[PDB]
Amino acid sequence: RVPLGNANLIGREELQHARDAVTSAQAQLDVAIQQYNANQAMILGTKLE
Amino acid sequence: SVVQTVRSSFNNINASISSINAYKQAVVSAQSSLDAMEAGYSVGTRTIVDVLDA
């Protein structure tokens, strides 16, 4: 969507919303990463026995 | 009869001028739409049928 915006051939609200969606997706990925890290802190030994 | 004919011709000239202005505006609008459709296709958000229709 970005290049079309350089010219005035796409609504500015739509580009704003695309940017916001990117940011939200990044934040949710961070949430998932932190959950995985939280679980990993209990089994960091790397040996079952 | 001559009176009415000349008056009618004059009004016709004026109507022609107005119609020409309208059609120029329509042409510009269509050109803008075609440019939008072509850019969308170049970036990959539209097919080629849209380009041909424009």
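Using the numbering of Swiss-Prot, the residues shown for chain B are 344-397, in order.
So this one's electron microscopy, 3.1 Å, going by the header.
Backbone N, Cα and C atoms are what each Cβ position is placed from, and that goes for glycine too.
Using a 10 Å radius centred on the Cβ of B:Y384 (mutagenesis position) and all shown protein chains, the other Cβ atoms total 16. A mutagenesis experiment is reported in Swiss-Prot for this position, B:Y384 to F, and the note states: Partial channel opening. Increases sensitivity to vancomycin, by allowing its passive diffusion across the outer membrane; when associated with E-389.
Here the residue is the original one, but Swiss-Prot notes a mutagenesis experiment at this spot, B:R389 to E: Partial channel opening. Increases sensitivity to vancomycin, by allowing its passive diffusion across the outer membrane; when associated with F-382. Around B:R389 (mutagenesis position), the same-chain residues six or more apart in sequence whose CB sits under 8 Å from its CB are B:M380, B:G383, listed in sequence order.
Annotation for B:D393 (mutagenesis position): same-chain Cβ neighbours under 8 Å, separated by at least 6 residues, are B:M380, B:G383, B:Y384. For B:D393 to A, Swiss-Prot lists a mutagenesis experiment annotated as follows: Decreases inhibition by hexaamminecobalt(3+).
Swiss-Prot lists B:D396 to A among its mutagenesis entries, and the accompanying note reads: Decreases inhibition by hexaamminecobalt(3+). Listed in sequence order, the residues of the same chain lying 6 or more apart from B:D396 (mutagenesis position) and placing their CB within less than 8 Å of its CB are B:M380. Annotation note: B:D396 (mutagenesis position) sits in a helical segment as assigned by DSSP.
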